[PDB]
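Colleague: The structure's right below; bear with me while I get my questions together.
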Amino acid sequence: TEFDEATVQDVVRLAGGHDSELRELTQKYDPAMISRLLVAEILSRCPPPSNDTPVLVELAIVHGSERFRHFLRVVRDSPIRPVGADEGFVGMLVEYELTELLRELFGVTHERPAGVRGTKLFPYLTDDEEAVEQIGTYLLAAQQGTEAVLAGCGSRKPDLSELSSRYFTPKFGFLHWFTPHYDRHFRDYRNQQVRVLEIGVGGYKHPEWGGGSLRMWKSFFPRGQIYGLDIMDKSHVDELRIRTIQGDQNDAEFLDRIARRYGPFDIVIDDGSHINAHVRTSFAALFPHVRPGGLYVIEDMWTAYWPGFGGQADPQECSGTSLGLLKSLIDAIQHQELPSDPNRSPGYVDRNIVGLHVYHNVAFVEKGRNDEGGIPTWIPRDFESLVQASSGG
Amino acid sequence: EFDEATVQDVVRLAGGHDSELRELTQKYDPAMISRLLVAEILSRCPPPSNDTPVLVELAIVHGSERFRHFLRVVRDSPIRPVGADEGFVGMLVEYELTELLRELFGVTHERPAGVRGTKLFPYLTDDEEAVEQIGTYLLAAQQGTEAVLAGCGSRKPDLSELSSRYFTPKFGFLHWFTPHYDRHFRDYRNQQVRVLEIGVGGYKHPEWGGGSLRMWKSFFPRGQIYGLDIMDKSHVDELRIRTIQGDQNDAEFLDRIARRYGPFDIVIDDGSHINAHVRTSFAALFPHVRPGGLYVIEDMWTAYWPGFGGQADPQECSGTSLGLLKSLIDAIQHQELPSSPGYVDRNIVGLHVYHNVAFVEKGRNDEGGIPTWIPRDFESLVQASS
Amino acid sequence: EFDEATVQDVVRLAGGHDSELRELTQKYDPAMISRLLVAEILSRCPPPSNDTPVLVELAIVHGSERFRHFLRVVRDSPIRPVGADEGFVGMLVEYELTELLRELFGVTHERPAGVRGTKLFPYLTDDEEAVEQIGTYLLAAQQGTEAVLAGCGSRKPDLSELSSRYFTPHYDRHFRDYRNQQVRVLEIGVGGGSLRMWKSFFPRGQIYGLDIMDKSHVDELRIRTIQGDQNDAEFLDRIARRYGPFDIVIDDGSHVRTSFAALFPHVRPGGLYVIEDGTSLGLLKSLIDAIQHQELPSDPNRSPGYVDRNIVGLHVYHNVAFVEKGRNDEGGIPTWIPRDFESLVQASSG
Amino acid sequence: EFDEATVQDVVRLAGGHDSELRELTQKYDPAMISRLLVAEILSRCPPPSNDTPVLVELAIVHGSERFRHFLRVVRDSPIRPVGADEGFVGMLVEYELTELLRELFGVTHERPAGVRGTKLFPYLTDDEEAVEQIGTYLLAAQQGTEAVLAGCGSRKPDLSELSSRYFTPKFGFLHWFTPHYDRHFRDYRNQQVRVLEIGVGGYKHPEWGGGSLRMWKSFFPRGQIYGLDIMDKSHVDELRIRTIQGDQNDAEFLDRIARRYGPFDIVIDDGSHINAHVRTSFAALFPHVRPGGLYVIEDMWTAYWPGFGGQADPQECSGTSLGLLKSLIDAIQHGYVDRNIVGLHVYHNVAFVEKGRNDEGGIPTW
Ligand SMILES: CC[C@H]1OC(=O)/C=C/[C@H](C)[C@@H](O[C@@H]2O[C@H](C)C[C@H](N(C)C)[C@H]2O)[C@@H](C)C[C@@H](C)C(=O)/C=C/C=C/[C@@H]1CO[C@@H]1O[C@H](C)[C@@H](O)[C@@H](O)[C@H]1O
Ligand SMILES: CC[C@H]1OC(=O)/C=C/[C@H](C)[C@@H](O[C@@H]2O[C@H](C)C[C@H](N(C)C)[C@H]2O)[C@@H](C)C[C@@H](C)C(=O)/C=C/C=C/[C@@H]1CO[C@@H]1O[C@H](C)[C@@H](O)[C@@H](O)[C@H]1O
Ligand SMILES: Nc1ncnc2c1ncn2[C@@H]1O[C@H](CSCC[C@H](N)C(=O)O)[C@@H](O)[C@H]1O
Ligand SMILES: Nc1ncnc2c1ncn2[C@@H]1O[C@H](CSCC[C@H](N)C(=O)O)[C@@H](O)[C@H]1O
Ligand SMILES: Nc1ncnc2c1ncn2[C@@H]1O[C@H](CSCC[C@H](N)C(=O)O)[C@@H](O)[C@H]1O
Ligand SMILES: [Mg+2]
Ligand SMILES: [Mg+2]
Ligand SMILES: [Mg+2]
């Protein structure tokens, strides 16, 4: 909407810096625009409210003498939205300095249990005949309302399992159990300004469904930029820090173009067509654009056993399956151990895979320089010889 | 030395609450337990860096009894107990027995202070006496004390550093394993793990070997370590480390030691590297890994070498360790096969492959395959999901 | 309901290795243990967020035995055991008894898979007239199962979220490292939401709540309330001897000098005395001197008190302070160190 | 040898994403960065443990260029670059420049593999000659490589161990501070911190001091360390450590340097221990501590001793460091200081003060 992608990215980049970068940021961009950007981001981070009684939390973003006042309406079963100053009972004033709020949302920072904000309970309540009866009405509501808003004003790791039920995406709960693995592999990336590409947005031909996992990744990586690729148009999903791209997963040249434009990627996820040949095309085309230390993730390898997706009944005939790829990746890892051959060159994947993690219906591939060196030729090539050479006479 | 059953029981109770610490110190003689802890501390101290030799007095206190131990600390030598007069005593360190038990073998949070008492230059009566000793001993006492105290706790060691300390080829020259081991193993450090490593080291050399067993002992403060080797390795044995003599290719014998000493949280194969041996040991010992545990295969490079029973062609993997790992991918996905699963099928939940080392996760593989009513064709799936 | 000493024995054994878990299952009846785990599971489950009511079957298996439990899971209502008839079973969840013990009360690493079995729509015959049921129960069964599964583990909860369901960021900082221990927690001053909060946060814990009023209705698994006078030093010593020693004591200001003097001695070394919300302020200041007492000039006339010898840390925040129990015996600065600045310069310059 | 502004810029860009690392390598000569990283690695290497001396070749690669450094590695000697002919080359270690940047100065997750390339016994032609050298060099090579590689990353060091290594009294004889420092400082380690320690060490002695400065440099891989001392300690200055000469009891002077070098994430007072000095420094420097930062006071023991402006009576605390701490307790429950203290942590002879607005949980008193 208002917020240009390069600008959001620049803001996140500077927010991760020290004092000089924070000053630089607020000098480079209008403080009113930045405060607007933070509110939009906060509205996305807030968990569902639990309070039965509608309440207003006032979020005051302060910069020098300027106060950008946002009155957030908070109630169970309604998205948290900004309203007019008079449109409810202000249960809590929450105050942040602009640079502090930037650090909390987009910074590289340590946990801060206190000292980031100021709060005042029932800020506009005057001592009247109505006062005490109004305190009974609102005390719990103000507390719960505030909890929800405060949780949106920071970068505490969300629970992926919970986000999958919240954003309506099949990662955990019924058909799959991916999220605890995703958590283990992804959580160490959360300090970084990651670029994440997911192939397959969701909902298929439905004019409204999809983008659940995309929103999941936005919540999980507070400093990330998420991209979604789908053969269908999913522009209705675009929001702050989420970009949807329309194209074919099995078009390698096109994959190369978008990776050049938007890459390189810390993380690529394949959850698209699940057609076996597609997975192989996507991987060969997109693995070179994963950063060293990044991950390439393949979901739903179950289609490797099925003809309707270009797979095979017999698990042994894994010629062109996604499982065949995984198996071959083991040899790619071990490639420096092959008997020397003056004609053979290690392929690109050979040189660039350093780990493979395989779980039920999900596999993680580690991108890295695979150049540890094979076992020297002067270590004997049979067991009884090795014993002799290792027994120190 | 100390009976294994006793050592394991002490570790068990040290991991409990106040009632268990009482039970422990009433079941066994406090004098006996003190010598056990000191033995442990000796193997736990990092190598000292002080140039001038110093004594750290460790006094272990229980009730009215006070057990005094004098540790000689100097660089290039191992820390060892000596008599009270056999050096300058730079530091007195005092522990309650139950507190020392907690720090060495407990299930405990990190405690930055209040676990001990300390008295510097303890036997220097007069001030003028201490002043003349600052030049010679202040630094030395500080460095010596630092090393002993490191031996008196449970702080996680650096496995890559241990590789160099204990002369094991796990990191730094032929291999680069230790960062993978750290990632996979560190969350077990609380537990009274039982670890089996196949291959003690040294082969037929009469002295060498056991470096990796000493590594695991350091890394797992509450663990029992077992090493298997075809050659006698009795000289490696020490508190919390037992060597077993036998053939990793004898499936009956492996069942025997598994039943005697298991079940294992962790098994590591770093033995002959003969492809068949690797397969025999996996089939025999995998059933004896606890759910949530790990089976680790090292040095799969031999999969490509016929002198180890491997094949030069990676596609001809039917008899190799790599062929096994590939078969394990199918095991993980087994419930996705069209319409009995074997033991391994039902019990593998993760595979991690790195250069020359693979970790296998033992667990109930029973998430359920993709249900019948989900379409088995791409075109069919698209219309059903809209 | 369940015998306290038994519950503690179960939790003690659950935190061991294989021989302790088999001891557990031999020592006590597997059906009893089963009801205890379910009882515990119901206390941990988050409030469900699914609109269409669904049943989750929890099958607990020990050898030849199988204990089934059908749990009603719907929004705005607590998860409750029900009869198999009284709703639609959307998910079967299956645990080995010993594995569930490990997950709820064990000392264990995080295990992202392999702890259970799952069968989606466990009792559906064919697809000829049973797709209409698939169309409305798919999303609810996923959300309902997510809530049950969260009750079946020991994932650290959010104390902020627990405060709403039943400030806290400082409690998390100081309390979280204790979570795999079989702690004993005493809260002074108790609605018993606060005790239910610590129960949730300490999966292996025993919680005790002291109050002058009878609060026996608050009692449940791993929560006992004690009734008596918080201003009576002797009584406090007596209940500490009985139920202690405590890893953590939480003392509300709404007094303190009395309860702190009587109870600090019963805090475990490495434990915490927590003071929430004049009287309190003065005590905190003095604790600074208690920490520094080995630095006082010597006097055979003044001798260090219990607290002096036993405090190793003070953490003071807005309306809450944490006092670290431990041996305060590091040694004071030795006499041979100069006691004015100019002399310290000289003696420290080679 | 390296410009302090340039180093801080390099650390800042290193902690960014791909486009920042590209920017880094365009902005500065890659040769120069190579020397800077090697310099950094040399101070991060633990003491080596190999008996037989060995050479570890560090090759840093950018695009086409290859910068080769040969490091001598032997017990009791510091790792230093020497010619290719001054020993046996045990190991070739190879880094892409931007990858090494990331490993040393980046904001990065832990990477157990794929950050480098390694070639053992790299200049031995045939197999028969290499077998000859197993008995002499293999173990030496492994141990040497391990020491170098330890200095090529950012693994949290052990402060207690650094205390013995760098000769500072923070742990092991007079004090037991380091486990507290570790708990309070460890979460700051991926931030480009600015650390100011009052008291460099060594006093009038012409060589001693700097121990603790080197400690912080080692502990904070992206940090800039500053040390203030009344005496001149210019011999201590190295990459990422600057020493400043001046009096801690000169409020105006402190404000002057706090504006030049601040704001600080951490300030540590281990200076004169004169009680008035401690209170002057705090009042002057606390305003320049960043929100979420720490002010640390060491050696409050002098609060009891008149020779440092203290008092034997713990109740006569009005002008002592203890008295200051006690009034910090008041501020936390309600001057600049009052509105900006959110936490106090007191341990034997060391206190940690948390900086942040004590503005939270306000209620209308009526
Ligand atoms: C020929 C091949 C053999 O090389 C040796 O035996 C070298 C022995 C050295 C000479 C020893 O150093 C001596 O220690 C003395 C105490 C003082 C000595 N000196 C300083 C007086 C000092 O020189 C070692 C003890 C040093 C440590 C690093 C070590 O354990 C090395 C083991 C090397 C094993 C390989 C076989 O590896 C196996 O097969 C495959 C290659 C792989 O599968 C691999 O994983 C493994 O399973
Ligand atoms: C007399 C008091 C003075 O003692 C000294 O000066 C002792 C100097 C040693 C003799 C040095 O060792 C020498 O290093 C040579 C390079 C090789 C030498 N050898 C092996 C050939 C070797 O002997 C030190 C460098 C060793 C390290 C541990 C160190 O830094 C010790 C500092 C001690 C400072 C105290 C004053 O402390 C201050 O005042 C308060 C008491 C406290 O508040 C305190 O915190 C502090 O602020
Ligand atoms: N060849 C192809 N290229 C790109 N996208 C494709 C494709 N075939 C199918 N898709 C898209 O991939 C999606 C599969 S569903 C993706 C689920 C989503 N990632 C989530 O977790 O919520 C569908 O929306 C479909 O439109
Ligand atoms: N069939 C067999 N059964 C058991 N051990 C065997 C074996 N064949 C060889 N070994 C042993 O396996 C060892 C391999 S070396 C072990 C190295 C050790 N893990 C370390 O890292 O330090 C040798 O000591 C050898 O004696
Ligand atoms: N008024 C003053 N201003 C600044 N520095 C002072 C001072 N009075 C003394 N000092 C210096 O403070 C230092 C105290 S020793 C510092 C020890 C060092 N921090 C370490 O941990 O190793 C001495 O070097 C002394 O010269
Ligand atoms: Mg999917
Ligand atoms: Mg090996
Ligand atoms: Mg000092």
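We number chain B the same way Swiss-Prot does; the residues here are 6-344, 349-395, in that order.
This deposition comes from X-ray crystallography, 2.4 Å.
Using the three backbone atoms N, Cα and C, a Cβ is placed for every residue, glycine included.
Features from Swiss-Prot:
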- B:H278: active site, proton acceptor (ACT_SITE)
- B:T173, B:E202, B:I203, B:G204, B:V205, B:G206, B:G207, B:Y208, B:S217, B:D234, B:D252, B:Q253, B:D275: S-adenosyl-L-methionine binding site (BINDING)
- B:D275, B:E303, B:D304: Mg(2+) binding site (BINDING)
- B:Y208 to F: Decreased catalytic activity (MUTAGEN)
- B:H278 to A, K or Q: Abolishes catalytic activity (MUTAGEN)
- B:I279 to V: Slightly increased catalytic activity (MUTAGEN)
Colleague: For the S-adenosyl-L-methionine binding residues given in the record (B:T173, B:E202, B:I203, B:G204, B:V205, B:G206, B:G207, B:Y208, B:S217, B:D234, B:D252, B:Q253, B:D275), what is the largest pairwise C-alpha separation in angstrom?
Modeller: 21
Colleague: Helix, strand or coil at B:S217 (S-adenosyl-L-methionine binding site), per DSSP?
Modeller: helix
Colleague: By CA distance, which of the binding-site residues (B:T173, B:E303, B:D304) lies nearest to B:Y208 (mutagenesis position)?
Modeller: B:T173
Colleague: Taking the centroid of the Cβ atoms of B:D275, B:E303, B:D304 as the Mg(2+) site, which other residues of that chain lie with their Cβ within 8 Å of it, listed in sequence order?
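Modeller: Apart from B:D275, B:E303, B:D304, the close residues are B:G204, B:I273, B:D274, B:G276, B:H278, B:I302, B:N365, B:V366.
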Colleague: When a 10 Å sphere is centred on the Cβ of B:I203 (S-adenosyl-L-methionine binding site), how many other Cβ atoms does it contain?
Modeller: 26
Colleague: Would you list the recorded positions among B:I203, B:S217, B:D252, B:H278, B:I279 that come within less than 8 Å, Cβ to Cβ, of chain A, in the order they occur in the sequence, writing 'none' if nothing qualifies?
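Modeller: The recorded positions close to chain A are B:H278, B:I279.
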Colleague: Report, as a whole number of Å, the distance between the Cα atoms of B:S344 and B:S349, which flank a stretch of 4 unmodelled residues in this deposited structure.
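Modeller: Once the 4 missing residues are skipped, the Cα atoms sit 10 Å apart.
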Colleague: List every residue in the same chain as B:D275 (S-adenosyl-L-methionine binding site), at least 6 positions away in sequence, whose Cβ is under 8 Å from its Cβ.
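Modeller: In sequence order, the residues whose Cβ lies under 8 Å from that of B:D275 (S-adenosyl-L-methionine binding site) (at least 6 apart) are B:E202, B:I203, B:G204, B:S217, B:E303, B:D304.
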Colleague: Identify, among the recorded positions B:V205, B:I279, the residue whose Cβ has the fewest other Cβ atoms within 10 Å in this structure.
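Modeller: Counting other Cβ atoms within 10 Å of each of the recorded positions B:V205, B:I279, the minimum falls on B:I279.
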Colleague: At the level of the C-alpha atoms, what whole-angstrom distance separates B:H278 (mutagenesis position) and B:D252 (S-adenosyl-L-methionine binding site)?
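Modeller: With the alpha carbons as reference points, the distance is 12 Å.
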Colleague: Give me the non-local Cβ neighbours of B:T173 (S-adenosyl-L-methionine binding site): same chain, 6+ apart in sequence, Cβ-Cβ under 8 Å, ordered along the sequence.
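Modeller: When sequence neighbours closer than 6 are ignored, B:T173 (S-adenosyl-L-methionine binding site) has B:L167, B:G206, B:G216, B:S217, B:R219, B:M220 within Cβ distance under 8 Å.
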Colleague: Per 10 Å Cβ neighbour count, which of the binding-site residues B:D252, B:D304 ranks highest?
Modeller: B:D304
Colleague: Near ligand 7, which of the recorded positions B:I203, B:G207, B:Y208, B:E303, B:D304 have CB less than 6 Å from any of its atoms?
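Modeller: Near the molecule: B:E303, B:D304.
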Colleague: Check each residue in the chain of B:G207 (S-adenosyl-L-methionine binding site) that is at least six apart in sequence and keep those whose C-beta is under 8 Å from its C-beta; list them in sequence order.
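Modeller: When sequence neighbours closer than 6 are ignored, B:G207 (S-adenosyl-L-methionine binding site) has B:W213, B:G214, B:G215, B:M236, B:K238 within Cβ distance under 8 Å.
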Colleague: Checking proximity to ligand 4 here: which recorded positions out of B:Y208, B:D275, B:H278, B:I279, B:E303, B:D304 have their Cβ closer than 6 Å to it?
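Modeller: The ones that qualify, in sequence order, are B:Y208, B:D275.
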Colleague: Cα-Cα, whole number of Å: B:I279 (mutagenesis position) versus B:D252 (S-adenosyl-L-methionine binding site)?
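Modeller: B:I279 (mutagenesis position) and B:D252 (S-adenosyl-L-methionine binding site) have their Cα atoms 12 Å apart.
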Colleague: According to DSSP, folded down to helix, strand and coil, what is B:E303 (Mg(2+) binding site)?
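Modeller: Assignment for B:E303 (Mg(2+) binding site) reads strand.
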Colleague: Identify which of the recorded positions B:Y208, B:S217, B:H278, B:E303 has its Cβ surrounded by the largest number of other Cβ atoms within 10 Å, counting every protein chain shown.
Modeller: B:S217
